[PDB]
Amino acid sequence: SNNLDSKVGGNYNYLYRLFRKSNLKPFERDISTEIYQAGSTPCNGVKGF
Amino acid sequence: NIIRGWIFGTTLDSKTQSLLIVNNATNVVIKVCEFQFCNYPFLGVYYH
Ligand SMILES: *[C@@H]1O[C@H](CO)[C@@H](O[C@@H]2O[C@H](CO)[C@@H](O)[C@H](O)[C@H]2NC(C)=O)[C@H](O)[C@H]1NC(C)=O
């Protein structure tokens, strides 16, 4: 889809999930935007180390 | 006819998606949205 979906600065409208707790189940769809905790710390608000 | 539907999901609080199943006076409606459900959800009627 080179022709249609690529923009010179970048077509950043195509989002994908990069961080969550466990894998999803077959044909599950997850729409959560909530922050992922990568450390042993709990994490809150909007952003964290 | 006092039971008119069910709610299903994870958080049930618009943080995430959930399912609404209702049978109203007129049709069965089934819908799946990030609902902010009413804390006591229900339906009701004018009689005769
Ligand atoms: C569906 O949602 C439930 C609840 O949000 C998920 O289970 C949670 O998973 C995390 C990570 O293992 C735990 O910290 C919670 O305590 C779990 N809670 C419950 C009620 O299970 C479950 O993994 C989700 N399923 C899928 C396929 O994503």
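Residues 99-146, in that order, are what chain B shows, numbered as in Swiss-Prot.
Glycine too: its Cβ is placed from the backbone N, Cα and C atoms.
What Swiss-Prot says about this protein:
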| type | residues | note |
| --- | --- | --- |
| MUTAGEN | B:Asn121 to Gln | Partial loss of biliverdin affinity |
| VARIANT | B:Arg102 to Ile | In strain: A23.1 |
| VARIANT | B:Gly142 to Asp | In strain: Kappa/B.1.617.1, Omicron/BA.2, Omicron/BA.2.12.1, Omicron/BA.2.75, Omicron/BA.4, Omicron/BA.5, Omicron/BQ.1.1, Omicron/XBB.1.5, Omicron/EG.5.1 |
| VARIANT | B:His146 to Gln | In strain: Omicron/XBB.1.5, Omicron/EG.5.1 |
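Shown here: features listed in Swiss-Prot, placed on the structure.
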residue: B:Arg102; record: variant position; contacts (Cβ under 8 Å, 6+ apart): B:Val120, B:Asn121, B:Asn122, B:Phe140, B:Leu141
residue: B:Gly142; record: variant position; contacts (Cβ under 8 Å, 6+ apart): none
residue: B:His146; record: variant position; contacts (Cβ under 8 Å, 6+ apart): none
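In the shown protein chains, 15 other C-beta atoms lie within 10 A of the C-beta of B:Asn121 (mutagenesis position). When secondary structure is read from DSSP and collapsed to three states, B:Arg102 (variant position) falls in the coil class.
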